[PDB]
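Engineer: Please see the structure below; I have some questions.
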Amino acid sequence: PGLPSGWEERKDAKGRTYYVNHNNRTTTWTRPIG
Amino acid sequence: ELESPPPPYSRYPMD
């Protein structure tokens, strides 16, 4: 898994894994490449 | 994941 700068991959105990970005301020269930 | 679209991101993540 490539980790891009500004992104945090955070898995909550409910089984909620959201990829969030502080750069553009966006979150997605998909794995970001860039 | 087929999950409903992630919670609106402002500054910090909240779920």
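Residues 203-217, in that order, are what chain B shows, numbered as in Swiss-Prot.
Going by what the header records, the deposited coordinates were determined by solution NMR.
Every residue gets a Cβ built from N, Cα and C, even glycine.
Annotations per Swiss-Prot:
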MUTAGEN   B:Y211 to A  Diminishes interaction with SMURF2 and reduces inhibition of TGF-beta signaling
Engineer: Please report the DSSP secondary structure of B:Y211 (mutagenesis position), reduced to three states.
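Structural biologist: The residue in question, B:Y211 (mutagenesis position), is coil (DSSP, three-state).
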Engineer: Taking the Cβ of B:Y211 (mutagenesis position) as the reference point, list residues of the same chain whose Cβ is under 8 angstroms away and which are at least six residues distant in sequence.
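Structural biologist: Long-range Cβ contacts: none.
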